[PDB]
Amino acid sequence: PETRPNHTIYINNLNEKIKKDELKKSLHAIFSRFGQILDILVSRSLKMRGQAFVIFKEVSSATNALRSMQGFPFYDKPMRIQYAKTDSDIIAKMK
RNA sequence: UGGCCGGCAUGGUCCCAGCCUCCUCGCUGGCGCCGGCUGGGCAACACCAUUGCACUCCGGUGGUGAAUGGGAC
Ligand SMILES: [Mn+2]
Ligand SMILES: [Mn+2]
Ligand code: NA
């Protein structure tokens, strides 16, 4: 069951050996060109490792980042991007 | 030694280089041998498991079962 467009893009299949701080840094490095980023959430917990939530200010950016970077080799692995099932709080607190 | 103990071996204090380690990374730490008990912590490192949709920090296990020489007194 696919997901509907969202301000936030959910990414997984990310190299799990990368420290949280760097992963956010590097993600920002390759995603900032698609639009203003409000935040990037990463957690190395058993359940949230290898995944990340890039929160774009404008949905169009999210869509671009999704179409263009899908499959992109990052830290030796192909990035698998989707739209986040639900809105991130940062977005809720506005729209 | 992370904390504690037993057997044995072993002249001494320094100085230079090298090497070692999860538990005060280095020169007012350590670098003979053998055996047993034992606590903390995943922070780093490694290994195992994990493809997982969050906005609550939170998987497990392992390491010391470690590291040599040189020189002045
Ligand atoms: Mn030590
Ligand atoms: Mn030894
Ligand atoms: Na861990």
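Numbering, chain A: per Swiss-Prot, residues 4-98 in sequence.
Heads up, header says this was done by X-ray crystallography, 2.9 Å.
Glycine is no exception: its Cβ is also placed from the backbone N, Cα and C atoms.
Quoting Swiss-Prot on the mutagenesis of A:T11 to V: Abolishes RNA binding. Within the same chain, the residues at least 6 positions away from A:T11 (mutagenesis position) whose Cβ sits under 8 Å from its Cβ are A:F56, A:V57, A:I58, A:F59, A:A65, A:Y86, A:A87, A:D90, A:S91, A:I94, listed in sequence order.
Listed in Swiss-Prot is the mutagenesis experiment A:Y13 to F, annotated as follows: Substantially reduces RNA binding. There are 21 other CB atoms within 10 A of the CB of A:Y13 (mutagenesis position), with all protein chains counted. When secondary structure is read from DSSP and collapsed to three states, A:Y13 (mutagenesis position) falls in the strand class.
For the mutagenesis result A:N15 to V, the note given in Swiss-Prot is Abolishes RNA binding.
Residue density at A:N16 (mutagenesis position): 14 other Cβ atoms are found within 10 A of its Cβ, drawing on all protein chains shown. A:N16 to V appears in Swiss-Prot as a published mutagenesis result, with the remark: Substantially reduces RNA binding.
Same-chain residues at least 6 positions away in sequence with a Cβ under 8 Å from that of A:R52 (mutagenesis position) are, in sequence order, A:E19, A:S46. Under the three-state DSSP scheme, A:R52 (mutagenesis position) falls in the coil class. In Swiss-Prot, a published mutagenesis experiment is listed as A:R52 to Q, annotated Abolishes RNA binding.
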- line: A:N15 (mutagenesis position) has its Cβ surrounded, within 10 angstroms, by a count of other Cβ atoms equal to 14
